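Colleague: I'd like to ask you about the structure that follows.
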Amino acid sequence: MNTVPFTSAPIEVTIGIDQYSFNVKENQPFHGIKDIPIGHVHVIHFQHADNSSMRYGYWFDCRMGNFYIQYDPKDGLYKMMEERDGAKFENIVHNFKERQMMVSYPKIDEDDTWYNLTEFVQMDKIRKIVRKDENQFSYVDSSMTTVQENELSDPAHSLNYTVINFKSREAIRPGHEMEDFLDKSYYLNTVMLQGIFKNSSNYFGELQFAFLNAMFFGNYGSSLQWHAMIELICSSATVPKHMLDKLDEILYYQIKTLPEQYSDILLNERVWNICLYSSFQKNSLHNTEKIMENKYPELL
Amino acid sequence: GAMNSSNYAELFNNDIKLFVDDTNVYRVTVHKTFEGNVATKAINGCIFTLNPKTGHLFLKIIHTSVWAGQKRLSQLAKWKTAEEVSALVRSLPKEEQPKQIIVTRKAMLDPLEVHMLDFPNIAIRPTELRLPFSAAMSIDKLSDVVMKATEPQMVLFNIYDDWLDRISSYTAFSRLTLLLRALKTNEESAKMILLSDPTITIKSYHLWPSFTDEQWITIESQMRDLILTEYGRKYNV
Ligand SMILES: COc1ccc(N=O)c(O)c1
């Protein structure tokens, strides 16, 4: 189990750690989060009590370094930093645990939710979508735009998701216009899976990361990317059977985790109705269709 | 975006543009089978691709053999239209290629956009306007060449005959839509009006009769009467 200590909490803030969250009051004696499960990426995220504008946070993997949080009163945010001095850090952490100034990552033992949301997400792939090579952790916020969004403006603060565009020369083979537009299998299997992602695990990893950024930060370009990646699979007549079964599991846990009150803004009516009821894979997503129909029958 | 009631004189500026109407590409007759089921038989069709400024009509004849062994023909027809329009554009010299193509039916947008990916600077536009081009097959010479075709064929016409010698494009298009609107509402009466006077003939190289300026005003007024008549016969007014 790993620990992310906090130097202090000088401003009142709601802190998230993965799908959990808690409120910290202005200058409350809070010194971090302990008992963080090893083996998964994690995200620690923030929403200030006095300006809910800009949810922001940090993706990290405790196996890659010792990380802590420190408020910067000049830039006005909680910043993740890495401590290279391992003994300084163990020293800091041990003192804060002895004084019981830390919240415990509150994982129920039955619960596989976080694993199921991050199964294919790798820190190495996050760091290629979020480019800031001097840090081992990645900052994301509500306002960051995607490469695709910028094409339609600061490139250093962009989310470099894989561009997917159904009416593009990449998506459409000369001479197979109708075939390729109505059945996206070429674009999914040859262009994206074989060509760009290399394998379905990397594809699902980016799909999962896009969802989590949409959910945790309200990042609109991330929600667009998540829906495009779902639509590309559902709009393909030929999909490896293992991918369809895994996609059903992935989407099920994403829909299960979504706050009931954010479904109006995080779920695209067209994509979901098309995917569950009109597409080639209309009959291949049983678990996702069941939870969607019981939880969000309005959208449909 | 869409060409509507507010932005149509753009039809007659000097940016090359084409209307594309696909309503006569896939044509069928429905009939009973010996077993009392229903079946269709395709007949030859055509793409109606028109420069409204010059009157140049690129009539691509769609021979029934293009449907042989194909499924979902109404969907295929839109993609075949887009394939042929794209082929036409590529066949034209660069300085003759359109800047815009306006499709009369919105279902042509995605097929044409996808076929024209190589031409990102050609704008593909819908129109809220209700243009009467489905009635093109009521023009005897166009119907004749479509039905006589035994293979795919492109035939070029000027749908304005020599009108542009005497009137503007604006007025010429105006006349064409009125003629076609009349043929669409009551083809029999429309053709009666156009040929009632055997002394006015259609030149071998023309589609419409050789009306004087004054006779065109009469004709035009008779076509408006006919359209209003049918509007009353229809709605009882
Ligand atoms: C002279 O231009 C036009 C353009 C559209 C028309 N009807 O939709 C029309 O009759 C005349």
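The chain as shown is numbered from 1 upward.
Per deposition record, X-ray crystallography, 1.6 Å.
Every residue gets a Cβ built from N, Cα and C, even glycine.
Looking at Swiss-Prot, you'll find the mutagenesis B:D21 to N (Swiss-Prot position 1853) noted as follows: Reduced growth at 30 degrees Celsius. Strongly reduced growth at 16 degrees Celsius. Under the heading of mutagenesis, Swiss-Prot lists B:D22 to N (Swiss-Prot position 1854) and annotates it as follows: Reduced growth at 30 degrees Celsius. Strongly reduced growth at 16 degrees Celsius. For the published mutagenesis B:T23 to A (Swiss-Prot position 1855), Swiss-Prot gives the following note: Reduced growth at 30 degrees Celsius. Strongly reduced growth at 16 degrees Celsius. Looking at Swiss-Prot, the entry for mutagenesis of B:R105 to K (Swiss-Prot position 1937) says: Severely impaired growth. Reduced growth at 30 degrees Celsius. Strongly reduced growth at 16 degrees Celsius.
Mind mapping these onto the model and telling me what they sit next to?
Modeller: Following the DSSP three-state reduction, the secondary structure of B:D21 (mutagenesis position) is strand. Around the Cβ of B:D21 (mutagenesis position), a 10 Å sphere holds 22 further Cβ atoms from the protein chains shown.
For B:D22 (mutagenesis position), the count of additional Cβ atoms within 10 Å of its Cβ stands at 28 [all protein chains shown].
Long-range Cβ contacts of B:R105 (mutagenesis position) within its own chain (separation 6+, distance under 8 Å): B:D21, B:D22, B:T23.
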